[PDB]
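*Asks:* Here it is, the structure, as structure tokens.
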Amino acid sequence: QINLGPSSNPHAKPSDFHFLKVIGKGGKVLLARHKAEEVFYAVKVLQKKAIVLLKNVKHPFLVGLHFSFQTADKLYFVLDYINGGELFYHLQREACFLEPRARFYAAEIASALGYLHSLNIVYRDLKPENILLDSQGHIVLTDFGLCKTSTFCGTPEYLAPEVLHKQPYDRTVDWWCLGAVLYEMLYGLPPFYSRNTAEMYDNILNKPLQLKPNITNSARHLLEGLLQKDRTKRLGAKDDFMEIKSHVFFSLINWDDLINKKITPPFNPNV
Ligand SMILES: O=C(N[C@@H]1CCNC1)c1cc(-c2ccc(NS(=O)(=O)c3cccc(Cl)c3Cl)cc2)nc2n[nH]cc12
């Protein structure tokens, strides 16, 4: 019987919902419709045996928690249901995005990362699997840790080199992940990618970054800096979000209009 902070609805019980599909799994996430205002929600059920109030984590590009409740064995978090689907589902259809499109997504991710870092939070696991698109076309991040081999293929790796060789990591890992997510939007594959897992990990940890010729010098400088193996030399080490915010690549971004959703998304998902 954990107090669950102030987001607690002492009246809510799982009986108040209709659980359609299990949309995420590990502790899983479900799609459910409320039996009042017939509104669609995403409910994250965890399960007690998995042993920090917070939940004032409100950002335009992060999932919102409406309320939370508990049974006496399962833990439920009623979150916003995001309609537009994964961002990299759209990347698969097109192979790669143009720089204006990628700039918009990396700008929305950078401001959400900067906000998390101001709350002393580290995403650590920023994967395309966790980057969704709302019905209007804006970035909304999920799985930012608020609550919890193979020879070939192997699930793509976005973790910074220091995380891979179990070393002290900080907010700078998120700036590596931003560079990896951005590299993929531009080139079509995750950085250092190989079908051979041993080869891919060897690239990530010991091989210099291979930036191919068809991106602007601005994007190239940003990826070079964001994808720095040494966390002390990486973009974001000195003054976090402020270095990203001012970079040549984000010249066209008015950061105020960006957070106030006054910039039209470069694509609207048909929903
Ligand atoms: O479709 C989703 N996930 C699929 C599984 C991987 N590919 C996509 C999805 C997940 C969550 C979701 C996932 C993880 C979390 N994680 S959490 O720790 O960061 C968190 C954030 C904010 C408040 C709270 Cl209480 C929590 Cl626990 C929260 C929401 N929300 C959603 N809304 N609509 C869709 C949602």
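Just so it is clear, chain A uses Swiss-Prot numbers, and the residues here are 82-107, 110-134, 149-245, 254-376, in order.
From the backbone N, Cα and C atoms, a Cβ is placed for every residue, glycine too.
As a published mutagenesis entry, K127 to M appears in Swiss-Prot alongside the note: Abolishes enzymatic activity. Annotated active site, proton acceptor per Swiss-Prot: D222, in sequence order. For the mutagenesis of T256 to A, Swiss-Prot gives this note: Low activity. The structure shown keeps the original residue. Here Swiss-Prot notes a mutagenesis experiment, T256 to D, with the remark: Low activity. The mutagenesis experiment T256 to E is recorded by Swiss-Prot, whose note states: Low activity. Swiss-Prot gives this note for the published mutagenesis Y298 to A: Abolishes interaction with NEDD4 and NEDD4L.
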*Asks:* If I take the Cα of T256 (mutagenesis position) as reference, which of the recorded positions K127, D222, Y298 has the closest Cα?
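*Replies:* It is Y298, whose Cα lies nearest.
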*Asks:* Give the subset of the recorded positions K127, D222, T256, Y298 lying near ligand 1, defined as CB under 6 A from any of its atoms.
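*Replies:* If the test is a Cβ under 6 Å from any atom of ligand 1, the answer is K127.
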*Asks:* Between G107 and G110 the chain has a hole of 2 residues; just give the Cα distance across it in whole angstrom, please.
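*Replies:* Spanning 2 unmodelled residues, the Cα-Cα distance equals 5 Å.
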*Asks:* Other than its own, how many Cβ atoms are within 10 Å of the Cβ belonging to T256 (mutagenesis position)?
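*Replies:* Total other Cβ atoms inside 10 Å, all chains included: 9.
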*Asks:* May I ask for the distance between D222 (active site, proton acceptor) and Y298 (mutagenesis position), taken between their Cα atoms and rounded to an integer number of Å?
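*Replies:* Distance between the two Cα atoms comes out at 17 Å.
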*Asks:* What are the sequence-distant neighbours of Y298 (mutagenesis position), meaning same chain, six or more residues apart, C-beta distance under 8 angstroms?
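*Replies:* Sequence-distant Cβ neighbours: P261, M305, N308.
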*Asks:* Applying a 10 Å Cβ distance cut-off over all chains shown, what neighbour count does the residue listed as 'active site, proton acceptor' have?
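*Replies:* I get 16 for this one.
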*Asks:* Taking only same-chain residues 6+ apart in sequence, whose CB is under 8 Å from that of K127 (mutagenesis position), what do you get?
*Replies:* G105, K111, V112, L113, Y173, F174, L176, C244
*Asks:* Indicate whether the residue listed as 'active site, proton acceptor' is helix, strand or coil by DSSP.
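*Replies:* Coil, per DSSP.
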*Asks:* To the nearest Å, how long is the straight line joining the Cα atoms of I134 and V149 across 14 unmodelled residues?
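*Replies:* Cα to Cα, the distance spanning the unmodelled stretch is 13 Å.
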*Asks:* Quick one, can you pull the C-alpha distance from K245 to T254 in angstrom, nearest whole number? The 8 residues in between aren't in the model.
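*Replies:* Spanning 8 unmodelled residues, the Cα-Cα distance equals 23 Å.
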